[PDB]
Amino acid sequence: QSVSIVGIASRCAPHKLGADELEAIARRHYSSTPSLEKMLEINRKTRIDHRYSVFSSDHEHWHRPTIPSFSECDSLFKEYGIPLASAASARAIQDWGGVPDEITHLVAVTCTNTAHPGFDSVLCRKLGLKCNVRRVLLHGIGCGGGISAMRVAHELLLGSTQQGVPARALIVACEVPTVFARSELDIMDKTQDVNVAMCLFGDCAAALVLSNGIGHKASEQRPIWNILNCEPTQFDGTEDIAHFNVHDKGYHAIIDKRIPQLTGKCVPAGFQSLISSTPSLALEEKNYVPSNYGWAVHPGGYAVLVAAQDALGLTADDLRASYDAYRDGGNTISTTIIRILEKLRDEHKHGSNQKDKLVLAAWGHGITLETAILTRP
Amino acid sequence: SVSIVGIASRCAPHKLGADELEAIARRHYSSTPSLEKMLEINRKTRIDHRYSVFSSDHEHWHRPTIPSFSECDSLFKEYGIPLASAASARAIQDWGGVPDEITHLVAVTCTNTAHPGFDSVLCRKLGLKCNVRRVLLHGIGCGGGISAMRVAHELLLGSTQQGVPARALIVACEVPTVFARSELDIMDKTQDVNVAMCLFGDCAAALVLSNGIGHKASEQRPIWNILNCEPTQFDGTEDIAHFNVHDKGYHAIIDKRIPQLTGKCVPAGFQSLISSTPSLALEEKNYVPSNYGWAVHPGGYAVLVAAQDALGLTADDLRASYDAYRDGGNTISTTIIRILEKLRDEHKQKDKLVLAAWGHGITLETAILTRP
Ligand SMILES: CC(C)(COP(=O)(O)OP(=O)(O)OC[C@H]1O[C@@H](n2cnc3c(N)ncnc32)[C@H](O)[C@@H]1OP(=O)(O)O)[C@@H](O)C(=O)NCCC(=O)NCCS
Ligand SMILES: CC(C)(COP(=O)(O)OP(=O)(O)OC[C@H]1O[C@@H](n2cnc3c(N)ncnc32)[C@H](O)[C@@H]1OP(=O)(O)O)[C@@H](O)C(=O)NCCC(=O)NCCS
């Protein structure tokens, strides 16, 4: 038997935050300073063609004279983020074709909200999940969160397979980083520390439905991929390579310059560990060649993709869906890997030919690479 | 079977008794009706001891300003994480196995938010293997101890499915007194009495769970087997407890109706647990609460009383639960583990044991454990 992905959907926010838009927001509230000018200059070189915010150009978020309080940042996530998550979740359930009250597990993730109850609880009510649905809300993982959620759900579902009962997991990732855009601009102006987070991140929610294959119903979509194995690797390191630190007005991002370098060193090691821990693949030497797999890589930044591409012996065309998600959507944190799976799914529906095995990889906090291997059924 | 094979807890070292709290409060606020009412309630909680990571002479209690959120985070890192690594180390010691053979880490807190989370730091402090499989739970509050057990239980069943060894370290770490200065200031400004000031204390606790595969001679045999875990979310407009983010940390809102809801929902929660347990669901005697041992998260004294009456139990049935509350107070997600520890220690009881605790989203987490 095996655990499979049986539904996929994503929903970026609706309002463009292009380079012109960001410049207009920045110069509205701050005088020219060298950090402001460097940030804007870098912004135009990200090679992101589109990213999106839940806040339209005329929204008060971009015009108010004050920085949103943390409580306001919370309310904004509830007002804009949760509906985005409910839509993406509903669409994934629709793709799956099954019924909401037959979902047994909910695995949710965000790094742009902290609340008690968490947004997973709200989602249960909005989607009409059963009263005994088994919820998990992941924290502390950041961009590794999409793969982290798949890893957890994969094992939970194997646990139900152990008991011989049906299990269907909804994975939901919800990120609204533009909520913190005003705070980050203000910090960058005050410290004159250039923050490339201003340039990279956008708003999105995405979801998967996974099944353990027990008690399959005719209404359910057959397996898109099977999940064979997931393997995280935490690498040695003084401090993390990215931080998202709490403060009075929300979270502040610290993005280390060394990320592309470290990506080049660690991704091949991560991949090697993934294969060696996969009993059905660990023995044969050919399984340790990256080009024998399709690839999906979390595009933390353009240079991050380049670094992985070169280190893995791949071509940019191998990573086409990863570049495409980055180019149209930007870095949407935990949701990005799901947007890439959707792109890959959609391309296969259009006669495209892809490898039989597919590796997912993404950096998560604690210098930890999350990886997964998926197989075509 | 998935089993619990190691248990440990560690409350913070400094007493926060009634005299101490009053001294802190009057140091910074002139008398107001809400202040006097809070202090009056504080002396009626029937908590004999609760603890803080902050000594009476610590700047936390003397500084004229309310700590920033960044400070609150640093404080958790400085005092909370060492408490967590001590509890974790001691649970691993109780287990008897070696750190790099822990396969899963399930951590939980509601008194810190960080990227990376405190789970990552613990991996390094404890020397867990580089591919240890971490999960940091959020949004669950006092239900987190049982929530963590529920998650770890299923993950380990997942390894049983693959036929491989699994050992899960569960770690709960709560330092609510970090937010005591902010809560006092909010209560003063709004004159809204906040009983959170009276109930909560600092503590870390840990469990080791095993799926029983690849058992080594050095490992402690099963203390309990975990048979089933079952959460029930009940209908309701707003939660019965909130822990809401704001500029200087989190602010607690504790609803007056909790004990009443406890009486209504706990029996339903129990019934759902048994009906969802194939090996018990059929026999009608299994639906009688007094046929089980009980551990219940003591959100407050009146919460214990409500569950006790509604389940037809005695206070002696809930002795370990009252004892944890009396000596340690409400330590959030860690409390259920402190109760398991007491129960284990007393043994060194009935064949089956039910755990129950309120978690956010009006959700009751429950578990059924059995004697091996
Ligand atoms: C930001 C980025 C798109 C710029 O692309 P580019 O212009 O082709 O790259 P360059 O090396 O020419 O960088 C241009 C400028 O960006 C600056 N820059 C790059 N990464 C930076 C970082 N993490 N923080 C601050 N500045 C940074 C460089 O210092 C350089 O400044 P200069 O013009 O004063 O010399 C690219 O460097 C990138 O993708 N970086 C990875 C971002 C990342 O780590 N993402 C993960 C987030 S968790
Ligand atoms: C707080 C507590 C220990 C007080 O014990 P008690 O004095 O025997 O209980 P009483 O009913 O006499 O309450 C005394 C006072 O506490 C007040 N009080 C009780 N619960 C309160 C709450 N949640 N918020 C604010 N005030 C509260 C009562 O209004 C009453 O005020 P009054 O004396 O001015 O009329 C008890 O009410 C309790 O344990 N409640 C449960 C707390 C809870 O829900 N905890 C869960 C945290 S998630």
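Residue numbering for chain A follows Swiss-Prot; the residues present correspond to positions 13-389, in that order.
According to its header, this structure was worked out by X-ray crystallography, 2.0 Å.
Cβ atoms are placed via backbone N, Cα and C, with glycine included.
Copied over from Swiss-Prot, here are the features:
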ACT_SITE  A:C155  active site, nucleophile
ACT_SITE  A:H377  active site
BINDING   A:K50, A:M51, A:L52, A:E53, A:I54, A:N55, A:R56, A:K57, A:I267, A:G312, A:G313, A:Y314, A:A315  CoA binding site
BINDING   A:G214, A:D215  substrate binding site
MUTAGEN   A:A265 to F or V  Leads to almost complete loss of catalytic activity
MUTAGEN   A:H377 to F or P  Leads to complete loss of catalytic activity
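Where Swiss-Prot records a feature, it is marked here on the structure.
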residue: A:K50; record: CoA binding site; contacts (Cβ under 8 Å, 6+ apart): A:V206
residue: A:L52; record: CoA binding site; contacts (Cβ under 8 Å, 6+ apart): A:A31, A:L34, A:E35, A:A38
residue: A:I54; record: CoA binding site; contacts (Cβ under 8 Å, 6+ apart): A:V206, A:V208, A:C211
residue: A:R56; record: CoA binding site; contacts (Cβ under 8 Å, 6+ apart): A:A31
residue: A:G214; record: substrate binding site; contacts (Cβ under 8 Å, 6+ apart): A:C24, A:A25, A:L29, A:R63, A:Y64, A:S65, A:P189, A:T190, A:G341, A:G342, A:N343, A:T344
residue: A:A265; record: mutagenesis position; contacts (Cβ under 8 Å, 6+ apart): A:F192, A:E196, A:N207, A:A209, A:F213, A:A254, A:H255, A:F256
residue: A:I267; record: CoA binding site; contacts (Cβ under 8 Å, 6+ apart): A:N207, A:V208, A:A209, A:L212, A:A254
residue: A:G313; record: CoA binding site; contacts (Cβ under 8 Å, 6+ apart): A:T58, A:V208, A:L212, A:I271, A:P272, A:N343
residue: A:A315; record: CoA binding site; contacts (Cβ under 8 Å, 6+ apart): A:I271, A:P272
residue: A:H377; record: mutagenesis position; contacts (Cβ under 8 Å, 6+ apart): A:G152, A:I153, A:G154, A:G156, A:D252, A:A254, A:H255, A:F256
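In this structure, A:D215 (substrate binding site) belongs to neither helix nor strand by DSSP; it is coil. Cα to Cα, A:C155 (active site, nucleophile) and A:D215 (substrate binding site) are separated by 13 Å. Checking the binding-site residues A:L52, A:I54, A:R56, A:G313, A:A315 against ligand 1, the ones whose Cβ sits under 6 Å from it are A:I54, A:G313, A:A315. Our reading of the CoA binding annotation (A:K50, A:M51, A:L52, A:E53, A:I54, A:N55, A:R56, A:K57, A:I267, A:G312, A:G313, A:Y314, A:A315) yields a largest Cα to Cα distance of 20 angstrom.
With a 10 A radius on its CB, A:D215 (substrate binding site) counts 32 other CB atoms from all the protein chains. Among the recorded positions A:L52, A:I54, A:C155, A:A265, A:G313, none has a Cβ under 8 Å from a Cβ of chain B.
Packing around A:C155 (active site, nucleophile) is summarised by its Cβ count: 29 other Cβ atoms lie within 10 angstroms of its Cβ, all protein chains included.
When secondary structure is read from DSSP and collapsed to three states, A:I54 (CoA binding site) falls in the helix class.
In the three-state DSSP reading, A:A265 (mutagenesis position) counts as strand.
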